[PDB]
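Undergrad: Just passing along the structure, written as structure tokens.
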Amino acid sequence: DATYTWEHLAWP
Amino acid sequence: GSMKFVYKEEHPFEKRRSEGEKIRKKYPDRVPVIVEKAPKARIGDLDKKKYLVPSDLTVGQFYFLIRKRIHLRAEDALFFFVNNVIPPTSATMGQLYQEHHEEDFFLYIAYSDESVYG
Ligand SMILES: [Cl-]
Ligand SMILES: [Cl-]
Ligand SMILES: [Cl-]
Ligand SMILES: [Cl-]
Ligand code: NA
């Protein structure tokens, strides 16, 4: 998998 | 249901279903998840329950991100439970969502440090 951060998990 | 999810107690079904359906249409490469700590797990609690996560995110990377977020030690245990089964670290969120999402269009994940939880 690509690199993700906590912010990529945010409810929009 | 790997837990009694507080999210379900606090939001009525049709509101959940309408939101989960809408979000799946709007963000087809992400999946809507509810993540809650097992009630008697003596570990950090997350601030938010509701997340929208990349479909290609693996469980193992989610564990890493949670560790960084709540300062759960690299040496300590951390498990997800989806319908009381611990997903492999290589499983993706999209795969788990496809197999296990509820009728409200959300995937529900419990976490704990206890391997034998449930
Ligand atoms: Cl998307
Ligand atoms: Cl948090
Ligand atoms: Cl929330
Ligand atoms: Cl892995
Ligand atoms: Na919480």
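These residue numbers are counts, starting from 1, taken along the chain as shown.
Determined via X-ray crystallography, 1.3 Å.
Positions of Cβ are set from backbone N, Cα and C atoms, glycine also.
Experimental mutagenesis is annotated in Swiss-Prot for B:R69 to A (Swiss-Prot position 67), with the remark: No effect on interaction with TECPR2. As a published mutagenesis entry, B:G118 to A (Swiss-Prot position 116) appears in Swiss-Prot alongside the note: Impairs localization at the autophagosomal membrane.
How buried are these features, and what lies next to them?
TA: Just so you know, the Cβ of B:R69 (mutagenesis position) picks up 14 other Cβ atoms within 10 Å once every protein chain is counted.
Classification of B:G118 (mutagenesis position) by DSSP places it in coil, neither helical nor stranded.
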Undergrad: Tally every other Cβ atom lying within 10 Å of the Cβ atom of B:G118 (mutagenesis position).
TA: 14
